[PDB]
Amino acid sequence: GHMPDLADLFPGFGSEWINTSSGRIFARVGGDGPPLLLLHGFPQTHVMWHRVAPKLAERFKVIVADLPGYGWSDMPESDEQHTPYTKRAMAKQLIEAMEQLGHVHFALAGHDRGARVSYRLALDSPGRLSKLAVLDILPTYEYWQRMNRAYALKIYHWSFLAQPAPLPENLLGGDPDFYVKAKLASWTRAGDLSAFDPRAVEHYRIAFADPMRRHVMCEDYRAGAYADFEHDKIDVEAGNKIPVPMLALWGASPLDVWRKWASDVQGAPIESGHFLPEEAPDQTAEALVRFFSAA
Amino acid sequence: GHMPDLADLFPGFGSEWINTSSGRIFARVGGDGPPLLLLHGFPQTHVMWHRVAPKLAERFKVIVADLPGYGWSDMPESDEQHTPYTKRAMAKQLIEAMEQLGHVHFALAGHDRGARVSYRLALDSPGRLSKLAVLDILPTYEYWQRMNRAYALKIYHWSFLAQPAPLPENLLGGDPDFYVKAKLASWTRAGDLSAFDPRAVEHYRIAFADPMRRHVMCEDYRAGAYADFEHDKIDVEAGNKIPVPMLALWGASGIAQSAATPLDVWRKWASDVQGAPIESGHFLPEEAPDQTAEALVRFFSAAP
Ligand code: NI
Ligand code: NI
């Protein structure tokens with residue numbers, strides 16, 4: 001009874017609680033063949049890939065993991081530098097998890113915060129990856145460098161969530177169900193929850209209802225403002241590029257920027273707002289299947 | 001029996017609820033001399049002037065007003081453009097209020113959002129003012145143009161409170177007393193509530209405890225993100241400067257200096273401006289009441 005019995009949106013996938021030095025990672029695992037790790041972002045959990053994972057599982061062993069501190073993954077204790085929720089740390093932790101499942105090398109697709117873990121994994125540890133896909137992001141450095149009135153208004157959560165504790169936590173506690181649903185709706189093409197399966201929304205809501213989980217989200221954004229930015233800035237200053245074959249997808253509702261950060265990148269627009277795998281599952285799955293099958 | 005227990009922080013001053021075409025303006029009115037309108041900002045009310053008002057009332061008729069929608073003033077119905085909470089509209093309204101009190105021309109000092117009302121007033125209706133003081137601000141256009149990562153983090157509330165309704169309102173409802181005391185403390189030099197009279201804090205707290213009053217604050221910030229920014233941009237593009245003799249005061253540890261050295265910014269916006277730093281964070285008349293009152297008396301008074 002320690003865990004809620006939430007809807008199973010991955011028919012035929014197993015569940016794994018995977019040990020790491022920083023705590024357990026929860027993942028759904030399905031299909032067969034070369035490993036493909038899929039990483040969600042904010043304010044979601046692993047279930048965001050439920051529409052695309054079955055298609056990918058035709059050809060790959062699909063591992064659909066909750067980020068450190070998200071969903072059902074354990075929440076390592078943070079520190080003043082937000083270390084465990086930096087993308088650098090998260091990437092190392094997910095490397096440990098993949099090794100547990102038997103995979104020293106793997107393919108990787110990330111959305112939103114998961115995409116940030118992914119490109120950072122690729123900068124830090126490019127030998128681990130065969131191919132990388134990033135969905136609907138630019139690097140953290142780029143979002144901060146382009147900070148201005150327009151961006152401040154559009155990605156206000158980058159500055160609000162990064163305020164020192166307990167400011168955002170105290171505020172999010174006063175109607176979390178509203179916040180999580182507003183955050184999802186606001187970044188869809190439709191501006192409502194129509195693109196999401198209601199059962200997925202319930203996963204997202206249940207996670208966001210726990211104050212400890214909301215604290216981790218804020219630690220993630222604090223890292224995003226400070227250590228993750230600094231990590232990125234070091235790469236920019238040395239002109240470091242990802243050498244891994246890369247695919248950037250983005251919602252038409254970015255390749256030039258990615259070509260500054262990667263020496264082998266393909267890209268495509270998807271008719272979607274932010275949540276590509278749920279708003280445009282067929283187009284997203286087709287793009288990923290093609291890219292990861294070329295190897 | 002609905003009025004909360006709130007201290008009278010202006011011994012001897014009258015209390016007026018002043019009619020206008022957009023709602024009543026609440027003010028304390030004291031002293032003797034030519035008129036000086038004092039305008040607070042966020043998340044405060046007129047009571048923030050309580051440490052400097054007596055000194056100014058030795059030479060001036062001091063009118064200490066709650067901004068439209070704030071404190072005890074009425075809350076005008078807003079619209080999609082947040083019109084009545086735009087600085088242009090608040091200025092027109094406070095002009096109506098001064099005319100009701102019998103003052104067609106007056107001197108004006110503002111702090112924070114009240115200072116934004118003040119310089120907009122000076123741009124729009126310069127013939128109304130004899131002299132203008134703005135406390136711990138730069139123009140709204142200037143804060144937006146300087147909104148890089150560091151300043152986005154420092155003044156995050158500019159983007160947060162400007163989100164579409166009801167998002168900030170629903171968040172603030174979560175622990176409003178923590179939020180207001182957090183804002184008050186964080187913008188001080190000491191980083192705590194030591195600079196404030198606890199009786200004043202209770203005024204701020206009671207105001208902020210009302211969801212309707214918080215909604216007005218969000219509307220102000222929305223105006224600040226949209227229409228107010230666009231009005232400023234028009235003036236910048238045209239080269240329009242404030243002609244009214246002007247004083248910019250700012251905290252050495254305040255908000256305005258975090259963006260830029262303030263006097264050189266104000267010289268771009270105004271043709272006769274003087275300025276000086278005060279040893280203080282953002283809340284100059286409460287953190288540094290003797291220095292602030294002296295600066296203001298010397299600037300507004302013809303006597304040395
Ligand atoms: Ni259990
Ligand atoms: Ni009563």
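Start at 1 and count along the chain as shown; that gives each residue its number.
So this one's X-ray crystallography, 1.7 Å, going by the header.
Positions of Cβ are set from backbone N, Cα and C atoms, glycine also.
According to Swiss-Prot, the protein has these features:
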- B:34-272: domain 'AB hydrolase-1' (DOMAIN)
- B:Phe42 to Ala (Swiss-Prot position 40): Reduced catalytic rate. Minor effect on substrate affinity (MUTAGEN)
- B:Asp112 to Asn (Swiss-Prot position 110): Loss of enzyme activity (MUTAGEN)
- B:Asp112: active site, nucleophile (ACT_SITE)
- B:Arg113, B:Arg116, B:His157, B:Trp158, B:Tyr221: fluoroacetate binding site (BINDING)
- B:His157 to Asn (Swiss-Prot position 155): Reduced catalytic rate with fluoroacetate, but increased catalytic rate with chloroacetate. Minor effect on substrate affinity (MUTAGEN)
- B:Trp158 to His (Swiss-Prot position 156): Reduced catalytic rate. Reduced substrate affinity (MUTAGEN)
- B:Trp187 to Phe (Swiss-Prot position 185): Reduced catalytic rate. Minor effect on substrate affinity (MUTAGEN)
- B:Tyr221 to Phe (Swiss-Prot position 219): Reduced catalytic rate. Minor effect on substrate affinity (MUTAGEN)
- B:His282 to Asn (Swiss-Prot position 280): Abolishes hydrolysis of covalent reaction intermediate (MUTAGEN)
- B:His282: active site, proton acceptor (ACT_SITE)
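Cβ-based neighbour count (10 Å, all protein chains) for B:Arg113 (fluoroacetate binding site) stands at 27.
Each of the mutagenesis positions B:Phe42, B:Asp112, B:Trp158, B:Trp187, B:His282 was checked for a CB under 8 angstroms from a CB of chain A; the ones meeting this are B:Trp158. It is B:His157, among the recorded positions B:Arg116, B:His157, B:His282, whose Cβ has the fewest other Cβ atoms within 10 Å in the structure shown. Sequence-distant neighbours of B:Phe42 (mutagenesis position) (same chain, six or more apart, CB under 8 Å from its CB) are B:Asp112, B:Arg113, B:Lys183, B:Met217, B:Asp220, B:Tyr221, listed in sequence order. In sequence order, B:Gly254, B:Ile255, B:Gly281, B:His282, B:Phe283 make up the list of same-chain residues 6 or more apart from B:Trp187 (mutagenesis position) whose Cβ falls under 8 Å from its Cβ. B:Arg116 (fluoroacetate binding site) sits 14 Å from B:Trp158 (mutagenesis position), taking the C-alpha atoms as the reference points. The fluoroacetate site, placed at the center of the C-beta atoms of B:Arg113, B:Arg116, B:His157, B:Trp158, B:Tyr221, has further neighbours from the same chain whose C-beta lies within 8 angstroms: B:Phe42, B:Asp112, B:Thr140, B:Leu161, B:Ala162, B:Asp220, B:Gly224.
Proximity of B:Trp158 (mutagenesis position) to non-local residues of its own chain (separation of 6 or more, Cβ distance below 8 Å) is seen for B:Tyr143, B:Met147, B:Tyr221, B:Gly224, B:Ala225, given in sequence order. DSSP assigns B:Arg116 (fluoroacetate binding site) to a helix.
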